[PDB]
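Q: Take a look at this one; I'll ask things after.
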Amino acid sequence: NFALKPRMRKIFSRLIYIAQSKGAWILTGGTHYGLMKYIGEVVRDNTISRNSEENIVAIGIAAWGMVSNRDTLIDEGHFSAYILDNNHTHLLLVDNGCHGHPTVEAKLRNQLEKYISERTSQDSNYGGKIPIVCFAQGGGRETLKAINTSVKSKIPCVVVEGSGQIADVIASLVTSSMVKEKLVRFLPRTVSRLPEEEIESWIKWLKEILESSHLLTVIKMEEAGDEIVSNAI
Amino acid sequence: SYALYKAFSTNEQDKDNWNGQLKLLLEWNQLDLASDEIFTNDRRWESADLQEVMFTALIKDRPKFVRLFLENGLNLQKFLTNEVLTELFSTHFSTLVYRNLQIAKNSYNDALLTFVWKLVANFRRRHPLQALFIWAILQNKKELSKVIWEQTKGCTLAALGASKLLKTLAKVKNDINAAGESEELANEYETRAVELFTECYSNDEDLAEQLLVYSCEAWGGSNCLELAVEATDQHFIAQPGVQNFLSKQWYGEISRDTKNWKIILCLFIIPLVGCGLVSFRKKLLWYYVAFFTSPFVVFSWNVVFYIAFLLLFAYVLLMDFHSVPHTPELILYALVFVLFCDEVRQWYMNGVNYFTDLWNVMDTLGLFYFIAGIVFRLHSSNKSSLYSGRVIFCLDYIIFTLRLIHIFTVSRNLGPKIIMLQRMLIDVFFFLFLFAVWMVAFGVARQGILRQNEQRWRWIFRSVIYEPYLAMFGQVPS
Amino acid sequence: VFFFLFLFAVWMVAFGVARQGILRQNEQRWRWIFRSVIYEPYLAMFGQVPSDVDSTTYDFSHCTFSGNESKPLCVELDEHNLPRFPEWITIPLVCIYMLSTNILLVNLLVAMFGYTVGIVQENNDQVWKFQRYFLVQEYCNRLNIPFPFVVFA
Amino acid sequence: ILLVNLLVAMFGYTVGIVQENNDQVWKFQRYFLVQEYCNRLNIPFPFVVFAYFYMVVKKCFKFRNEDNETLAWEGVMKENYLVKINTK
Amino acid sequence: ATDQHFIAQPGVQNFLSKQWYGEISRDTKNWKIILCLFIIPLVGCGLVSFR
């Protein structure tokens, strides 16, 4: 389940417009749920608007244990009804053991991000090096795991908003006392089910987040018009 | 509402019933509270049992709630059955709108209103969103209609058809408040259709011209370009996109950015079709035939043929008219046979509404006078019949000459003025009314003061009507 | 002016050919076709009211009976040497033409002139003082004496 | 004098009204003639009867993907125009 | 008072028209009405509304 208020709608439409203007890849999960659905639909909208002139690339990265229908070939197949999204032009699915295992895709994804980070293509304005930006808006464990695995690598350029669940606490906190102070007031209903033996681990996760605050930035409240996405990236 | 929600939310056996919370904030108009406390944490939804509340949001006028719901997900055809339509039209559709619908069908029948009368007769007893948009628009809901219109695919066809329906229901002359309100909503949706098509023409012209010609799998059994004509939505056709389309279909192969005197010069001498003075963009024998199949040049050939026809009819009627038909009269009869078969062809194509326009009436009437002139002409050796035939041909030449005004309405210069000419009828009739009153009041008085007991009917009207009529051109009765 | 002349030429021809065909029979002289088809309905715009349609004020002294001398032909006669043309079909024809050209078609031209003057007056002074430049330059582009001695210059 | 010069005034006022509607009504009426000349596949007029014989020849012998493509095209500028509405 | 803006409003004009026609409905064409005046026993037919 995913709620998408029109602020996020405007921001992500402006984002995919910027990524079409610059010729960038967008890495995402790629399922048929919520945000990945909406990103794929805006990809299809820009695909049908101009039809050509530097089309966009949306790589989805899935788990292979959550997939409804799996058809092994060499020969194409038809996926019908986690459900995959339609409009991602490239998909990649990680291979592992049994079915019900999330967070398997994060290792290969973060290693790929590190390799494009250390890759050098001189025909740019960054000084080669292919600049990489991470975004976070939603909530959950995998968001914090992604942000900390990103910021552990040098230069992730993590951007968050003041809109979401974990985006609220990361925007509004800027030690353990203040961590718990914001965490009990902005998300009580998830922490109603969570043991303390990993809440101290989350305090360590956010400690490694706030170790490098210069590599993090935030879209604030009163930047609600146009060009707010370019001024963040 | 906020007090009732704060008491209902803090019972601790009702936190699990978020459906009751949603129905509570649905009956009242709490939008910000529902958005902030029902869909915010995104822990619980199913997108499939949100239907009855959805139906509730359709029946007690909640456009912002159904916008908030469709923002979070539903397919409307999955929501729609025929039973929803029978509830909406048999029960939720008011009897007053039904009464004005029957009055509008009896007083102002159209093809689209006949179609909607058919479908309301169907559903009181495949295009789902258009049907619910129809129900929203005849019920004058005015804000749910925008919410469903933003979800439709064939948007401009929907806007134009809704403008047609609402103008036709606005012509009804009882309950003038409903008439004015539906009139304003008609103006709003025709403005919306024009302002959308100017954008989708200002980006891409070819796909816009594809939009203009697609029938949308029998929306109302018509086209996007046809609904603006049937509604008399003449502001939709006065915009530069549709006019650019009409000009590019009117010229045919010839480019628009050339001067027209070159075009009529290449019409005047045929083998100048193969020269570099005319652009044929939008081989040589194909240039020849694609030239001769353009609409512009077949019209400008037909008018030259018509002027040559009038000169031949004048030469026959004035200078060569004997007791038996000579060669130019027979050539003339062949030309009128060609004109007659073309007119009966377009009458077979058009139908009974051909008789609606007055120019078609007087064309058929003139051909009838011509065949009457023939059957008075051929009975020779009767001087009365042979003279009456020529009188009928003169009074027919009047009609065939006055057709030329209607012929030359297409030009960029004379055209708007000839169209303007028919707006003067009420001033001409007011002038003729006052002049006839003063004419009779003077003529009878003068004829009664001067003379005594005229017993001839002709010299009553020659001296009561005719001489005061001539006294409008400065004759001064003597 | 061209719209006025177009409508007046159409009504002129449609009346002139009809009147010449109803009255007379087979004019074989080209000059007396155009004198009686084009010229007399043209004069009927200045209030002349074409005369040979009355069958009471029509004397046979101005006829020819055959095209020999100057004058027009007669209307074609009866067996009783009477005019054949109906008064009830030529008098209202002249009345309709005379109304439609001498009154409606002129007073429409007055309205169109009034509207064009109502438009072009704020552009009039700008276009005039734009055209002033050309005459000022072409008189300042000559170094000469006043005109009858210019040839010496 | 009075009754004619009143007609001149009423003509002048009606011309003063209807001129901004004149071009719209003219180019609306332009559609019908453009269509009725484009609704015929024939030669120029004095041989049309032979082409009519060709039509007599007829009487003598006898979901879509690009549609969804252009509707999906239309929806993009619909979204852009709704943005242009609430941006006002 | 010669308050002719009070009578030029659509309510008073609607009242005057509904008192002027009488029994005949306003949403019919008037040529039917003068046609039923021209021939008397067409008063009993279904072409005119007498509401």
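Residue numbering in chain C adheres to Swiss-Prot, whereby the residues present occupy positions 867-1019 in order.
Recorded method is electron microscopy, 3.0 Å.
The backbone N, Cα and C atoms fix where each Cβ goes, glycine too.
In case it's useful when we look at the structure, here is the feature table from Swiss-Prot:
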| type | residues | note |
| --- | --- | --- |
| MUTAGEN | C:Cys929 to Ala | Abolishes ion channel activity. No effect on cell surface expression. Reduced glycosylation |
| MUTAGEN | C:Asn934 to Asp | Slighty reduced ion channel sensitivity to cold stimuli. No significant effect on ion channel sensitivity to menthol plus cold stimuli |
| MUTAGEN | C:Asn934 to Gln | Abolishes glycosylation. Shifts threshold of temperature activation from 26.5 to 24 degrees Celsius. Reduced cell surface expression, association with lipid rafts and response to cold |
| MUTAGEN | C:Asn934 to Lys | Reduced ion channel sensitivity to cold stimuli or menthol plus cold stimuli |
| MUTAGEN | C:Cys940 to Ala | Abolishes ion channel activity. No effect on cell surface expression. Reduced glycosylation |
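I'd like to know what surrounds each of these features in this structure.
A: C:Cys929 (mutagenesis position) falls within neither a helix nor a strand when secondary structure is assigned with DSSP, and so counts as coil.
DSSP assigns C:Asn934 (mutagenesis position) to coil in the three-state reduction, outside any helix or strand.
The C-beta environment of C:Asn934 (mutagenesis position), restricted to residues of the same chain at least 6 apart in sequence and closer than 8 Å, is empty.
Cβ neighbour count for C:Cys940 (mutagenesis position): 18 (other Cβ atoms within 10 Å of its Cβ, all protein chains included).
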Q: Roughly how many Å separate the Cα of C:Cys929 (mutagenesis position) from that of C:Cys940 (mutagenesis position), to the nearest whole number?
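A: Cα to Cα, C:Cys929 (mutagenesis position) and C:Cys940 (mutagenesis position) are separated by 5 Å.
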Q: CB neighbours of C:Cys929 (mutagenesis position) within 10 A?
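A: The answer is 17.
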